[PDB]
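The next block holds one structure in the form of structure tokens; read it before the comments.
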Amino acid sequence: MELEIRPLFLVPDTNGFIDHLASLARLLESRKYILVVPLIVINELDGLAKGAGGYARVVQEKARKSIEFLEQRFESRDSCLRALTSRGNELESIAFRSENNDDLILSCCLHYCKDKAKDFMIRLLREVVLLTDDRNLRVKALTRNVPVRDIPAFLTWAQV
């Protein structure tokens, strides 16, 4: 079917923070978009930050910077940043979270795909975009009618 895409909600995966924190930060600072972070992604970053090979320690620092960035932004109750649990409940704070996940990332995107019978009283409005470089994940999104872009491409499009 034909989609009408008007990006509002941006959903990144774990490697977006590792690879592209600066660009996610620029997106969040722009105030144009709501960045929605799956809780599993925060959990994965926690795993990486906690922990070694050189590369592992390089990624560990990147995860630490990510978590630091998210922690600070949730502490200030940043209105353009949300986290979503596995049950589709939004969190306003991540501080005391306890505690291969494509399907959970996708469930987060689909949370913002609010389709109703009467909508087809004709294009499928999609206001969510999955931000990833992972080709398998991208294909999964494509087959679920979730718009998908890599973060550099999106940042270019956004002019922001």
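What you see of chain A is 1239-1289, 1296-1343, 1351-1372, 1380-1418, where the numbers are those given in Swiss-Prot.
Cβ coordinates are placed from backbone N, Cα and C, and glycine is handled just like the others.
Some features that Swiss-Prot has for this protein:
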- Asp1251 to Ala: Impaired nonsense-mediated RNA decay (MUTAGEN)
- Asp1251 to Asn: Loss of endonuclease activity and nonsense-mediated RNA decay; when associated with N-1392 (MUTAGEN)
- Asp1251, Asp1353, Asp1392: Mn(2+) binding site (BINDING)
- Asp1353 to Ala: Abolishes RNase activity (MUTAGEN)
- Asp1392 to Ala: Impaired nonsense-mediated RNA decay; when associated with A-1251 (MUTAGEN)
- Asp1392 to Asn: Loss of endonuclease activity and nonsense-mediated RNA decay; when associated with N-1251 (MUTAGEN)
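A 10 Å cutoff on Cβ-Cβ distances gives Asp1392 (mutagenesis position) a total of 18 other Cβ atoms nearby, all chains included. Excluding the listed site residues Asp1251, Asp1353, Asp1392, the same chain places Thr1252, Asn1253, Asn1352, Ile1356, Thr1390, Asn1394, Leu1395, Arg1396, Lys1398 with Cβ atoms within 8 Å of the centre of the Mn(2+) site Cβ atoms.
A break of 6 residues separates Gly1289 from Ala1296 in the model, with a C-alpha distance of 8 angstrom spanning it.
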